[PDB]
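Visitor: Here's a structure for you.
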Number of protein chains: 2
Amino acid sequence: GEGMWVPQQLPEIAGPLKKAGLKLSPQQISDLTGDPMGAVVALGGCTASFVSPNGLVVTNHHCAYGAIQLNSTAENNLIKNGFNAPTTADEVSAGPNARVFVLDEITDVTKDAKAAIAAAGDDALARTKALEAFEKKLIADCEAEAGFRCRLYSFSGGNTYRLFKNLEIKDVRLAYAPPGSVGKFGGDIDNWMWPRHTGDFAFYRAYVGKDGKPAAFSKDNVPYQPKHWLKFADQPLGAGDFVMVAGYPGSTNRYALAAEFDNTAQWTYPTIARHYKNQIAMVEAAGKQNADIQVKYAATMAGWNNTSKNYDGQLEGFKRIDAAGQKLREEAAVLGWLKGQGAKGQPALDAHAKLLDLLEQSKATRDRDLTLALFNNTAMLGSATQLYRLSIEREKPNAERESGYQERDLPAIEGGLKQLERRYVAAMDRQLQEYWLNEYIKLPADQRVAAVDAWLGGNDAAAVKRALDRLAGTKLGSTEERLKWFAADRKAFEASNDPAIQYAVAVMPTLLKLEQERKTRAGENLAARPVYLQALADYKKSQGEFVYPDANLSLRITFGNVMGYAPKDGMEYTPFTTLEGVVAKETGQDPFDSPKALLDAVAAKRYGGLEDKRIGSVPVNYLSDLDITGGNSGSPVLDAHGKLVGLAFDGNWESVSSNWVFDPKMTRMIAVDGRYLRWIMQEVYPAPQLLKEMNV
Amino acid sequence: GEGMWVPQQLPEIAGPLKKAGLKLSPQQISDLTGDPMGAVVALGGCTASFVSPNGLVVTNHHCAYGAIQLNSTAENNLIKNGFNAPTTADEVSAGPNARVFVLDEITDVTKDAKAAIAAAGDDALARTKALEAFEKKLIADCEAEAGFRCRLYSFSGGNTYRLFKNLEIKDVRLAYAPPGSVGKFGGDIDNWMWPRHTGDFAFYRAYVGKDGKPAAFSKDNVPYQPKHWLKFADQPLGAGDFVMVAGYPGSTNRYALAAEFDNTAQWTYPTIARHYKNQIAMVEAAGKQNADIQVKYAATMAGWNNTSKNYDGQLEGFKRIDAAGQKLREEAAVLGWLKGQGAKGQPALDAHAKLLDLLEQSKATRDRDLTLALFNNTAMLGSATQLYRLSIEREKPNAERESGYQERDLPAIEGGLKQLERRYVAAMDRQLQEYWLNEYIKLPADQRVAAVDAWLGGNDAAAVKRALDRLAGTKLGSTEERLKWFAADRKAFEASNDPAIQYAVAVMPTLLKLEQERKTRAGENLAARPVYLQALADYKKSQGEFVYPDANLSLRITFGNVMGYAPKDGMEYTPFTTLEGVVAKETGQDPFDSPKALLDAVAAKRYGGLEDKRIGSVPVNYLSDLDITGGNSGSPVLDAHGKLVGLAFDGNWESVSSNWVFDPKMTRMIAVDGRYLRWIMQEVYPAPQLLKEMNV
Ligand SMILES: [Zn+2]
Ligand SMILES: [Zn+2]
Ligand SMILES: [Zn+2]
Ligand SMILES: [Zn+2]
Ligand SMILES: [Zn+2]
C-alpha cells in the first residue's frame, strides 16, 4: 500500500508490516547497516544491492544500460549481445562516473539547519546563501574521512533536514548483462505496461584499493568485501505473499499547490513530451543510416522515450482520476480548515499566497527558461558552458564555489567529459542544435535573451544555418580538447576563437543572472514552503490519511503484497507473467526478438528446477501494491524472511499519475522475479560462475 | 465443456452432468416435454422459452429484431425507443412469418430412410429423389394432425435420421423490448466480444385460436397456455456455478475434410465477408441521408455485419490455433489409422477419395454459384424467381412439388412477400443489383451463365446501365403486385412484360439445371459421407475424444460452469460484468448511449434488490464454458435446479473458429444475466406487469 516511509517512521509502520506478513522483527529492519538493509545500495538515480561477500551487485539492465552502452561499439554491441565475464579479471569498467554508495550513517541536522537559515534575516537571496554555506560546511566536515561522500536532504518542505554519509566506491565494473532483447524485451512498446515480460537485470562488481579504501579504476584494485549481502529466496513467491522494497526514490509531488499541478499538466508535461518526441524522431531517422549514431545515442534515446511516455501516461491518468478536480477540492478544504482556525491559521494562509506568487513569477519566463536550458544541454554548448563556468568558479576559494563546481565535483565533471566520447556525433548534434535554434526563434519578444539574439544576428532559416556553420568549427568534439579546457583558466576561455567557447562567453553573464533569480525565488520558498507543507501534513493527519514526505532521493521503505489489479470491468490482470507469455510475443523483429536459446528452452519446457507449480511455469515478472517511483529501479524486493524475490523496475500504465495524486486501486510495482534472473543465467545466457557465487 | 449433445446421449452425459453440479435427476432432463425441457421452444434460427402459464416467451433482442423492425418506422422507431404493452390487448403482431414451435415427439426413422435411399439405384440423382420422396411422405403423414409441423433431420453425415414433430404456433406477438441502446448496447463494436454489457432480451406472447388450435393472426385469438414454463432462479448465480443450455444450434463443421476447411478459410469466408462489407458500405451511406432506407434496411444490415465480423473472427482464430495445420495433421493421422486395418478399413478410405472429388467439383463453379445466388437474392429478382418457380411447381401433384414450394410452404411464401414491404426501397435495391451485376461481369469467362450473358447484352458499364434502367420498370415493388403474381398461373408469367418477371422466365431453365447438378452432387455425397464420417467418429472414440454430431438445427444440450477465460498471459477475463461497466463505456453517441434512466440508476447505486454481494453490483453479462453456436441465441440458461439464470446471446471473439476446430481454453458462451433483465424492467424501462406475471 501507500507510502514511501523514511527509516525513522519504522515505529509507525511496524504493525502494518507484521499484518502484511513480515516475519523479521522490525528492529532487524531498523538496523540500516545490518542484515539485510545494509546490503541495499545507492547508485545515484538507481538502486542496487550486494548479493555476494565478494562485492557482486545486482541492479536493473536499464540502470546498467549507460555502462553497457559505454562499453559498446557498432561492431561489438553489448546492448545487443549481452556481456559475461567468466572471471573477475574479465570484468570491464562501468565508466569513470559509475558509483556504488554504501550507507554508513544518517544524522538529523534540522535544528542547526533552521538556525543557519534564520540567521540570514529578511533577505531571500541571503537566506539561500546561508543554507548553501551551512550545507557546504557540513559536507566538508563529513567528507574529511577519505572515501566517504555525504549528502544533505531536506524533507517535507524544509521541516526536517538529515545528513547522509556513504562509503563512495568509485571502481564499479560490469560483470554480466543479458542480451538486450531479454533486458529490454518489448522496448518502448511495453515500457510503462503490464503484462510485462522483461528480464530487467544486470550485475556489477564493486572494487576498492588493496588497502581497503575506495579508489578510481586501477588494475591493482580488488573486490570490495561487503558487510552484508542478500540471499535468494528458498521459498517460492506466490500471489498474496508479503513483499517489501527499500531503495532511493527520487521525486514525488504529492504535497503541491493545485496551481503547481495545473501548470505541470497543462504546460510542463506536454511541452517536454513534445520536445522529446521531436528529438527522438530525428535521432531514430539518422540512426537507421548510421550504426555509429545509433549506438552512441542509444542511452539518450532511452531516456527521452521513457520520460516522454511517462508524461503521456501521467496526463492520461490525471484524466482518469480527475486529478485537477481532486487537487482543487483538496486545496479548497485545506484553506477552509485553515480559515477555520482563526489567527493560528494565518501564517499558513499567507505562506499559501506567497507560494502562489512565486509560481506566477517562474511562469512568466517558463518558455525562455526551458528553451535556453535545453539548447545549452546539447553536447558542445553544454561542454562549453560547463567548462567556462568551472574556470570562473576556480578563481574563488573552494568554500565559495557553486555546488557542482567544487573540488569534490571535479572527478564527475572530468568523467562526464570523457564519457561524452561515446555519446556524441557532430552531424547528430548539429540537427539537435538546429531544432533548438528553431524553437528559440519561435519565442516571443519578451521571452528572448539579448545575448542569444545578438549571437544569432538574424531571425530566419538563413541565420540558423549561419550559426550552425559557425558552431561546426568547434574543436570540443574531441575528448582531448575538452580536457585541455577543463584545466585552462578563465582568461584562456575569454581569448579563444573556438566558436562554442565564444558562445559560452557571450551567454554566461545572462546564465548567471538567471541563476541569481532562481536562487532568489528559492530563498523565498525557504520561508513559505515549510509552513504551508506542515499545514498540509497536519490537515491530512486530521483526516486520518497516511503522512510521509515526498521523495527526495533518500532511502525509503515500502511494503505490501503480490497482487494484480483491474483496469476495467470484466477484466483483471493476474499477478504473474510466465515464460510462455514471452514466447507468445515473439515476432523476430526488435523489440520482440528473444534470443534463440530462450525460444528453444521454453518450447522444450526446460524450467531448470525453477517452475512454480501454481502457475505451471517459471515466473517472469510480477505486480504488487508497493509505492515506488523513478530512482527505485534496481531496488531489491524482499520476502517475509528478508530474502530476495525480485528487483523493482517499472510501474503499470495507470500508476504513473500517482506522482501527483495517489490511486490505490491502480498503483502497482512491476518487478522481475528472482527465478527469472536465475533461469536466464541457467538456460539462455549462462553465467554459472555467478550462480555459484550466489549459492544457487 | 465441449459437446452439443443430442437428448438421446443423456445416459452418456449423466455422470458428467452430476459432476459439473446438476441437482436435477438426469431422467428429469430426459423428459423433452417435461419440466424444464418442455418450456424450451424453437423460433426458426433462434431459441426461446416459456416464462409464464399465459404464453409469455422470452428470447433475445436481436432474435426479436426482425419483428421490432417490422413494426418500426422513421417516425416511430421501436428499435430506438423500446416497446411495452401494458395489457395483452396492446401487443403487436411479430409478423406473419413469426413462429413458436413446441416440441411434441421425436422418432428414429433411420432404418426406413437408409432402406429408401438403398432401394434407389446407385444412380446419384435417383438417390436424392428417393430420400426427398421418403421425407415428403413421412412429413405428410406426421402433419396430418392439424396444428403440427414436422422436420426430418439427418445426423452424423446420414448415420441417423430422426423425425421431429412440433406444435406450430403461428400467431406471435411482441410484448416487450427494451430500448435498442440496452438490447444492442455496444452495437457492432462489441459484437462477438467480451467484456460485454448488452441487455440482449425481448418478450413475445404466443396465441392460438379460441378452440386452442394454432391459427394465423386474428383479434379473436387468445394466449397459449403452455404445459411447462421456466421460473427465475431464487439462488444467486456465481463464478464456478453449474449452468446448462438447451436449444437449437444450426450448423457446425467439426467433422470435415481438411480441403473443406481450406476452401472455407481461403475462399468462402474471405469472399462472403468482402461482399457483405461492400453492401454494408453502400447501405450505410444511403441511410445516413435517408431515414426510411436506414430503418428499412436495418435488419439486413445487422445480418451482414454480424456474419462478416464472425467470418473475420473465424479467420483470426484459424491463424491463432493454426487450424489449417491441425486439420492436415489430423487427416494424416486418420488416413494413417485406416489403411492401418487394411481389409475392414477399406470402405471408409474410398469414401474419402469420393468426398474429396465432389469437393473439387463444387470448387469448379463456386464463384459462378455464389454470384448467381446472391444476384438472385436481391429483392425484385428473388421475388420474381421464387414466384415464377411456384407457378411451375403448382402444375405438379403436391407430393412431387419441390420442398419449399408445396402446399405447406404457401403461408411462409405469402408472408415473405408482405414482410418485404418493410425491407425494400427501390433506390437502394438498384444499387445492390448494380453491385452484383458488376461482380457478375468480372466472372472468368468459363464461369459465365449463358442466359444471363444474353439477358444482359454483353458485359460493360453500358449494358449494366441498361439492365438497371430496364428492371426499374418492374411493378413487383408493391406488396399487391407481388401477391397478384403469388396467385397467377405459369402462362400468365410467360405472357408478362414485367422486366423482373422476364428475367426470371429467361433464367429459370438454367436454375433448374443447376439445381439438378446440385441434387446429383448431393446424391453421391449421400453414399460416401455416412461411411467416412462414421470412421472419423470411430477414430475419435479410439482417441478417448468426445463424440457428438455436428449441429443440424435440432435440439441439443450443453452444460458446464460459469467461468472466465485468459486471452493472453498476465490477464484474465472475469466471469461477470457489472452495471458500473455499462456506465464506464458511455459516450452519449450510438452505440454507447444508454437511457438516462440507466445512467441515473447506476450513479445512485439503485440495485433494486438484485445486487450480488460477490461482485458488489448487479450482474450484466457472464461467461461460461458451454458449447453453443448460431441458432442458440435466446436459449435459456438454467442452473443446477433447472431455474432460469440467463439467456445465451453470443460467443467471445476467440470462440468462433470452434465451428471447425474446438478450442476449450477460449470457447465461452456470453449470456445476459436474468438479474439484469429484471433490473432493466424495474429501474430503466419498466414492465411491472410482466414481472408480476413471472412471479418476480
Ligand atoms: Zn549478511
Ligand atoms: Zn585526469
Ligand atoms: Zn511442472
Ligand atoms: Zn392471403
Ligand atoms: Zn451491496
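Per Swiss-Prot, chain B residues shown: 25-720, in order.
Cβ coordinates are placed from backbone N, Cα and C, and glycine is handled just like the others.
Pasting the feature list from Swiss-Prot:
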type: MUTAGEN; residues: B:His86 to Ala; note: Loss of enzymatic activity. Loss of enzymatic activity; when associated with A-224 and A-657
type: ACT_SITE; residues: B:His86; note: active site, charge relay system
type: MUTAGEN; residues: B:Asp195 to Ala; note: Decreased enzymatic activity to 23 percent relative to wild-type
type: BINDING; residues: B:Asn215, B:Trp216, B:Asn330, B:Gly655, B:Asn656, B:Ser657, B:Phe673, B:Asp674; note: substrate binding site
type: MUTAGEN; residues: B:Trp216 to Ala; note: Loss of enzymatic activity
type: MUTAGEN; residues: B:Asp224 to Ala; note: Decreased enzymatic activity to 0.026 percent relative to wild-type. Loss of enzymatic activity; when associated with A-86 and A-657
type: MUTAGEN; residues: B:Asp224 to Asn; note: Decreased enzymatic activity to 0.15 percent relative to wild-type
type: ACT_SITE; residues: B:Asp224; note: active site, charge relay system
type: MUTAGEN; residues: B:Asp574 to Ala; note: Decreased enzymatic activity to 83 percent relative to wild-type
type: MUTAGEN; residues: B:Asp574 to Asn; note: Decreased enzymatic activity to 21 percent relative to wild-type
type: MUTAGEN; residues: B:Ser657 to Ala; note: Loss of enzymatic activity. Loss of enzymatic activity; when associated with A-86 and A-224
type: ACT_SITE; residues: B:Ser657; note: active site, charge relay system
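How buried are these features, and what lies next to them?
Guide: For B:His86 (mutagenesis position), the number of other Cβ atoms no farther than 10 Å from its own Cβ, over all displayed protein chains, is 24.
Annotation note: B:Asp195 (mutagenesis position) sits in a strand segment as assigned by DSSP.
Under the three-state DSSP scheme, B:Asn656 (substrate binding site) falls in the coil class. Neighbour count (other Cβ atoms within 10 Å of the Cβ, all protein chains): 28 for B:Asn656 (substrate binding site).
The Cβ of B:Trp216 (mutagenesis position) has 21 neighbouring Cβ atoms from other residues within 10 Å, across all protein chains displayed.
Other Cβ atoms within 10 Å of the Cβ of B:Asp224 (mutagenesis position) number 29 in total over all chains.
When secondary structure is read from DSSP and collapsed to three states, B:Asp224 (mutagenesis position) falls in the coil class.
Using a 10 Å Cβ-Cβ cutoff, B:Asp574 (mutagenesis position) registers 18 neighbours.
Secondary structure at B:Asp574 (mutagenesis position), as computed by DSSP, is coil.
The Cβ neighbour count for B:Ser657 (mutagenesis position), using a 10 Å radius and every protein chain shown, is 26.
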Visitor: I need the least crowded one of these binding-site residues (B:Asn215, B:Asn330), counting other C-beta atoms within 10 angstroms of each C-beta.
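Guide: Each of the binding-site residues B:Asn215, B:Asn330 was scored by Cβ atoms within 10 Å; lowest is B:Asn330.
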Visitor: Out of B:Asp195, B:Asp674, which has the highest number of nearby Cβ atoms, where nearby means within 10 Å of its Cβ, if these are the recorded positions?
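Guide: Of B:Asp195, B:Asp674, the one with the most crowded Cβ is B:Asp674.
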Visitor: Which has the fewest other CB atoms in a 10 Å radius around its CB: B:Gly655, B:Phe673, the listed binding-site residues?
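Guide: Counting other Cβ atoms within 10 Å of each of the binding-site residues B:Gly655, B:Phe673 gives the minimum at B:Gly655.
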Visitor: Among B:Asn215, B:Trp216, B:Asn330, B:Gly655, B:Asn656, B:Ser657, B:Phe673, B:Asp674, the annotated substrate contacts, find the widest CA pair distance and round it to a whole Å.
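Guide: Site span for substrate, by Cα atoms: 16 Å.
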Visitor: List the binding-site residues among B:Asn215, B:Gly655, B:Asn656, B:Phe673 whose C-alpha is within 10 Å of the C-alpha of B:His86 (mutagenesis position), in sequence order, or say none.
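Guide: Taking B:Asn215, B:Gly655, B:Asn656, B:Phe673 one by one, the ones whose Cα falls within 10 Å of B:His86 (mutagenesis position) are B:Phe673.
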Visitor: C-alpha of B:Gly655 (substrate binding site) to C-alpha of B:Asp574 (mutagenesis position): distance in Å?
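Guide: So the Cα of B:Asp574 (mutagenesis position) lies 13 Å away from that of B:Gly655 (substrate binding site).
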Visitor: Kindly assign B:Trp216 (mutagenesis position) to one of the three DSSP-derived states: helix, strand or coil.
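Guide: It is coil.
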Visitor: Hey, how far is B:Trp216 (mutagenesis position) from B:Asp674 (substrate binding site), Cα to Cα, in Å?
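Guide: Their Cα atoms are separated by 6 Å.
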Visitor: Using Cα coordinates, what distance in whole Å links B:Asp674 (substrate binding site) and B:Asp224 (mutagenesis position)?
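Guide: About 9 Å separate the Cα atoms of these two residues.
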Visitor: Distance between B:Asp574 (mutagenesis position) and B:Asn656 (substrate binding site) at the Cα atoms, whole Å?
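Guide: That separation, Cα to Cα, works out to 14 Å.
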